Every structure is written in structure tokens, then in C-alpha cells.
Amino acid sequence: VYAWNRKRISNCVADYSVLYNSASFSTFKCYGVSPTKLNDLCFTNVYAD
Amino acid sequence: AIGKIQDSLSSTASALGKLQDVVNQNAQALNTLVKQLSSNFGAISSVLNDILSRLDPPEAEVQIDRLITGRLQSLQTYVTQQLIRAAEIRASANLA
Amino acid sequence: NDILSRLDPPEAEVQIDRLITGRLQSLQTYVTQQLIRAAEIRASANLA
Amino acid sequence: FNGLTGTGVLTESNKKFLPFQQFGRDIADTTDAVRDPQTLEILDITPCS
Amino acid sequence: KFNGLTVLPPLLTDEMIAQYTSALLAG
Ligand SMILES: *[C@@H]1O[C@H](CO)[C@@H](O)[C@H](O)[C@H]1NC(C)=O
């Protein structure tokens, strides 16, 4: 928990529909951006803890 | 005397400050109206298309409402400033 | 200061925004009142 | 353009972007010119008439 | 400029303003 990993991801393409169609996730609340309008955007850097 | 008036008008432009100040005040009025678009007014971003491209409607309504409130209030401020300066220029036109 | 010392920052920010919104409306009403009163005073001064 | 949406006329510009500059910004915090994400070319965004 | 703000031209431009002043001066 305290030693949380941080993976910097760059130069890739992600569809994010894998996060939708998978029902194993019991917690999925996105805060600053709508996750459905994600594949039509592009961002500088993305970090995955 | 006509030659002296011509010489003074050719020498200095500071006499026409009574028009330069009005032109300048209009300039900062429109510049204020331009630069007040860049303010967030509590929103996450000041660009309307950026707000539209990021968010679903259930939060986009709130963010766009904040942006509209700030921009409209800034505009109403500009409107009252233009109205009182129009009253000034009205009195000036009456005197002229 | 009471708001800042009492509430957590996420709600204190909303309370501060409401307070400064009311205060800026009060300020702009006062300023417009001063502007129209100064217009009346300037007209009286021109008459004098 | 990379998630930046808007409506305007895309014309070839003569602006001298530095190689690390990806877009231009106007006075009113509006997009003035952009660099194409696929072609190393400079295009100005003029709003429609 | 492109944010919906426009400048409307005056009804009397500088040419007819100069003509009015010329008429006043001559009269
Ligand atoms: C997009 O494709 C073109 C054609 O294959 C290529 O020249 C260009 O480099 C590509 N864009 C990027 C950012 O690599």
C-alpha cells in the first residue's frame, strides 16, 4: 500500500472497452473525465498505480 | 495665430488626449471582455470545447453552468461600464 | 477563518466560493452606486 | 487534433513554430494554429465566416 | 475578434463629416 507502484505508459493506443465489458470490477468510478469519451481523445502522459 | 495653432498641433499630440482617453478606455473594455474568457470561474477548464470533449452531461451541465455564470457576469459588468461611458459621451455630445 | 479552521478543504472551498461570490456582488453593487453618484456629482460640478 | 475539438477553416500558415511547439494560442485563450499529428506541417485555424 | 464581438460602422463617415464642417465654415 505504502510502496505503491507507478507505471508510466507512453507511445501506445488503448481502447478502454476492456475495462467496460469485464464484469469482474466491483469498483469503477471515474472522476475527472468521462470514460466513455476516451477513445476519441489523446493525452500527453498516463500513469497507472 | 492660425500658424501657431498649426505648429502646436504638428508638434504635440498630447492635446488630443480628450479623444485618446475615450479610445483607450474602449480598447481596455474590449480587451477585458476578451481576456475574461480565459478564466475558469471555478470550472476545471476555461475552454468550452475542452469541457464538452471530456465530460458526460451529468457533470458537463454543472461545469458549463459555472462557465456561463462567470462569463455572463463579466459581460453584464462590461454592459454597465459601456452604459455609464455612453452617459458620459452623451453629456459631452450635449456640451459640444 | 472559522470556515477554514472548521471544515475540510473540499467543502470549505465551496463555502469560500459562495462567500466571495456574495461579497463580489456586494462590491459591484457598491461600485455601480458610486459610479452613478459620481455621474450626478460630475453633472453638478459642471453646472457649478 | 489529439483530442482538441472545434470548428474552423484549416489553411496553410506562414507561422514560424519552434520544433517543440505543437499548437498556437490566441489572446482569448482560443486555438489559433495547430501542428498536424501525422504530417510535419503547420496549419492555422480560422473560424468559419 | 472571432468571439462574437463586432464593430458597426457609423452612419456618417469622415467624408460627409468633412462636408458638414465645410458647409458650416462656408456659411
Ligand atoms: C503517420 O503515417 C505516416 C504514413 O505512414 C507517417 O509518415 C507518419 O510518420 C505517421 N505519424 C507518426 C506520428 O509517426
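The numbers used for chain B are those of Swiss-Prot, and the residues that appear cover 930-1025, in sequence.
Cβ coordinates come from backbone N, Cα and C, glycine included.
These come from Swiss-Prot:
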type    : residues    : note
VARIANT : B:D950 to N : In strain: Delta/B.1.617.2, Mu/B.1.621
VARIANT : B:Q954 to H : In strain: Omicron/BA.1, Omicron/BA.2, Omicron/BA.2.12.1, Omicron/BA.2.75, Omicron/BA.4, Omicron/BA.5, Omicron/BQ.1.1, Omicron/XBB.1.5, Omicron/EG.5.1
VARIANT : B:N969 to K : In strain: Omicron/BA.1, Omicron/BA.2, Omicron/BA.2.12.1, Omicron/BA.2.75, Omicron/BA.4, Omicron/BA.5, Omicron/BQ.1.1, Omicron/XBB.1.5, Omicron/EG.5.1
VARIANT : B:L981 to F : In strain: Omicron/BA.1
VARIANT : B:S982 to A : In strain: Alpha/B.1.1.7
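Features recorded in Swiss-Prot, as mapped to the structure shown.
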{"residue": "B:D950", "record": "variant position", "contacts (Cβ under 8 Å, 6+ apart)": "none"}
{"residue": "B:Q954", "record": "variant position", "contacts (Cβ under 8 Å, 6+ apart)": "B:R1014"}
{"residue": "B:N969", "record": "variant position", "contacts (Cβ under 8 Å, 6+ apart)": "B:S975, B:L996, B:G999"}
{"residue": "B:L981", "record": "variant position", "contacts (Cβ under 8 Å, 6+ apart)": "B:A989, B:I993"}
{"residue": "B:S982", "record": "variant position", "contacts (Cβ under 8 Å, 6+ apart)": "none"}
Secondary-structure category, per DSSP, in which B:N969 (variant position) falls: coil
Filtered variant positions - B:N969, B:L981, B:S982 - keeping only those with Cβ under 8 Å from chain A: B:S982
